[PDB]
Amino acid sequence: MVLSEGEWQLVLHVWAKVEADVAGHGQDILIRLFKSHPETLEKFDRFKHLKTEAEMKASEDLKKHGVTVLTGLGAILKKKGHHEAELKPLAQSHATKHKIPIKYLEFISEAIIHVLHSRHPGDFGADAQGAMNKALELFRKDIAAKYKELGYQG
Ligand SMILES: Cc1cccc(/C=N/c2ccccc2/N=C/c2cccc(C)c2O)c1O
Ligand SMILES: [Fe+3]
């Protein structure tokens, strides 16, 4: 995977917008994920009992997790591919502690793209979506590499 500097700038430009409302984007993304793929909700004992979108929107645990996810992802994206230091811990944790399959990472990537488009349609066009897709694909491929290294067939 390789993005042009221009593509990385499209990614960082839209992320600056995500940063103006991290919690809101986080909620939208996780709600999208849980509604699109209900099985992923089973991984959170703290709010796996959430059912309606109203319950999800009112959940402090869901909101907090969305902030954790986007804060971590933002740190990785800003490295423009040179994210070994930030990605290693995330990978090991997801493989040995959380046991998150690669397919789940694919699902959340879909949700991220969808929400960014929904909230920033005037700027998150085909070029930016393509760039973010490549960025998240690189992210997933590098996580998969760490997984395989530790024997976790996620
Ligand atoms: C993508 C991403 C970027 C930055 C940080 C994270 C943090 N993930 C977690 C942190 C603590 C505990 C659990 C985490 N992830 C759980 C999880 C559950 C279902 C589906 C997916 C897909 C998950 O990553 C993250 O998942
Ligand atoms: Fe996670």
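All positions are counted from 1 along the displayed chain.
Cβ atoms are placed via backbone N, Cα and C, with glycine included.
According to DSSP, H65 (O2 binding site) is assigned to a helical segment. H65 (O2 binding site) counts 17 other C-beta atoms within 10 Å of its own C-beta, drawing on all protein chains shown. Feature annotation from Swiss-Prot assigns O2 binding site to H65; the stated evidence is experimental evidence.
Per Swiss-Prot, the feature nitrite binding site maps to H65; the stated evidence is similarity to another entry.
For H94 (heme b binding site), the Cβ neighbour count at a 10 Å cut-off comes to 20, with all displayed protein chains included. The heme b binding site feature in Swiss-Prot is assigned to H94.
Per Swiss-Prot, natural variant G122 to A is noted as: In metmyoglobin. For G122 (variant position), the count of additional Cβ atoms within 10 Å of its Cβ stands at 5 [all protein chains shown]. Classification of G122 (variant position) by DSSP places it in coil, neither helical nor stranded.
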